[PDB]
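Enquirer: Quick one: the structure is below, questions incoming.
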Amino acid sequence: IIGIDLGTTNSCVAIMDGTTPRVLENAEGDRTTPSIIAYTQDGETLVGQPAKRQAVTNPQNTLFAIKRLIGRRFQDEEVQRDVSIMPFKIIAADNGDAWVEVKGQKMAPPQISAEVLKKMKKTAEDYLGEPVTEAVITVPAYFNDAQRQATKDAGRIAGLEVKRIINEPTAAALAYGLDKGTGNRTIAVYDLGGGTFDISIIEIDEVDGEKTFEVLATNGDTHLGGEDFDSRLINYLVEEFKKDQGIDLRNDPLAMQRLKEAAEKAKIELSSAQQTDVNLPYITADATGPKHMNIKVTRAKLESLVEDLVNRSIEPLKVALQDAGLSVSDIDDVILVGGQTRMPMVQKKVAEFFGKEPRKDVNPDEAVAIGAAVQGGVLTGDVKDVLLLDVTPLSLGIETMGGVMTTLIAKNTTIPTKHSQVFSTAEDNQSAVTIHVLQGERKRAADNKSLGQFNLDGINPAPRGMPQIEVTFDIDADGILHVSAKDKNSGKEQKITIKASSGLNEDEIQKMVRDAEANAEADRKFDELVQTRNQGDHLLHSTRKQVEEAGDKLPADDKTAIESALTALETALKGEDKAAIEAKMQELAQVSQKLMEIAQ
């Protein structure tokens, strides 16, 4: 299992290297890869940086920000706004889904988002060397089943089985190590990403027995930070250039795009230094030749352009508390996600509000992928839960007198499940039993798979039929099989624990179905002998004592005749012959008319 972080703007993939988190890097040498897919006009399907690097050249067939659309329907508040702003041809699907039209062909966005996952899968495979067939994947907290399944569908289309699908706040909490080692923590997750903002206030409780990861309150914004802020700076840089160099840029789409990317980088520096220089060679050209742009910007000029939108990240931070009914002191940890959370101004303004400095002790364009890795790796490794009734192949049971499998857990029942049956000793003055744990579907125990065996010794000198030996089969929720046997007279228990990976594999399971379905006639022909052998054993044993109870009440001829037939039954019961046993039981029973009158 690999940990994929599927973002809005940017994608990152990770694994657990033993116990240690490892964050991987693409063939181009990038870690956090852009979640951009572009169908080049002459047919090439590009992903990532080579999808951004041509994005000006073929925008109508450039797909970005698909997490907004992934599993929403044509009439929705996001899709209706996306259709108003997004350059690529969004359409209504034939089911009313929000779909894309590219180069004239209609496609379902799990198919599109798969090209991120196929690149991430390749990126992961390229480090490991072995083919990967499994994933864990991220989502926001406020996504419904259709949006959660759409991401799992995107996984399946990539040949990645989605072995869990986890939330971005859970991933954030896991990433900074909040799996264990407190009784309770109340966390604030501040996600100020590439092109979205989320606040999720979440509770991690261990006091219900080391299990709850719950979302208490979430809020967020659609067009926050960034676009209305960087626009104050873009416009200053335009008006400074218009002033200094006597030419406009709002007319130039390329200069706007380059000014956007350049100034957005500069803004991120100026919250971490006093100054940086907005240098742009060959920005625009006119009758006086080219214009080279070099504008000096400071935090001080910046701070006086940008009085607004960080506060718009402290405003929903109020509702997320007001709806929950908690105070800033009740929160243990304020934890950061998203690449804008390297800008001092948000780190400062979050600290100022919460009072305790936010944690960024794991890199916040990777952490949310480490949150996938730490679940995917050692955890979903193995571990956890759910409930009962039916599914879910082969039967589990034990060997009983006859050499027959007696079934405790039936074929096609789910986990966890607890069932039991009461057994006994087979001989008089028998002080112990073997418990042989069978997996299979055949009658004859020697034809089923021996999972294990154990003993229960120390049964008191009782007569047979009487010692109440309970055998209990318990299958836990990790699939681990626990078999327990107990004497109810003394209370002396013995156990065995058998792994979910013990016993028969898929092909052995298929054989067993073919084996048990084909040999049904042969197995019944045995089961119908086991029944007769056991009836004969009861009669042989009881009629021996019905003589010993009778004594001098029983005449010599009867004693002579009955004891003769008792011997012969004890010979026939060393045969595999049913008919001889049924006959010798009759040859015996016929002569026990007077014996039964005495035993009566």
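We're sticking with Swiss-Prot numbering for chain A, so the shown stretch reads 4-603, in order.
Method reported for this entry: solution NMR.
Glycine is treated like the rest: Cβ placed from N, Cα and C.
In Swiss-Prot, the entry for mutagenesis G32 to D states: In SEG-1 and dnaK756(TS); confers temperature sensitivity. The structure shown retains the original residue. Under its mutagenesis entries, Swiss-Prot includes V436 to I with the note: In SEG-2; confers temperature sensitivity. For the mutagenesis experiment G455 to D, the note given by Swiss-Prot reads: In dnaK756(TS); confers temperature sensitivity. Looking at Swiss-Prot, you'll find the mutagenesis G468 to D noted as follows: In dnaK756(TS); confers temperature sensitivity.
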Enquirer: Using Cβ-Cβ distances, find the residues under 8 Å from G468 (mutagenesis position) that belong to the same chain and are at least 6 apart in sequence, listing them in sequence order.
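Expert: Listed in sequence order: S427.
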Enquirer: What is the interatomic distance between the Cα atoms of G32 (mutagenesis position) and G455 (mutagenesis position), given in whole Å?
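Expert: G32 (mutagenesis position) to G455 (mutagenesis position), Cα-Cα distance: 51 Å.
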Enquirer: Residues with Cβ closer than 8 Å to the Cβ of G455 (mutagenesis position), same chain and 6+ apart in sequence?
Expert: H439, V440, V486, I499, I501, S505
Enquirer: Below 8 Å Cβ to Cβ and six or more residues apart, same chain only. Which residues does that give for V436 (mutagenesis position)?
Expert: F426, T428, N458, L459, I462, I472, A488
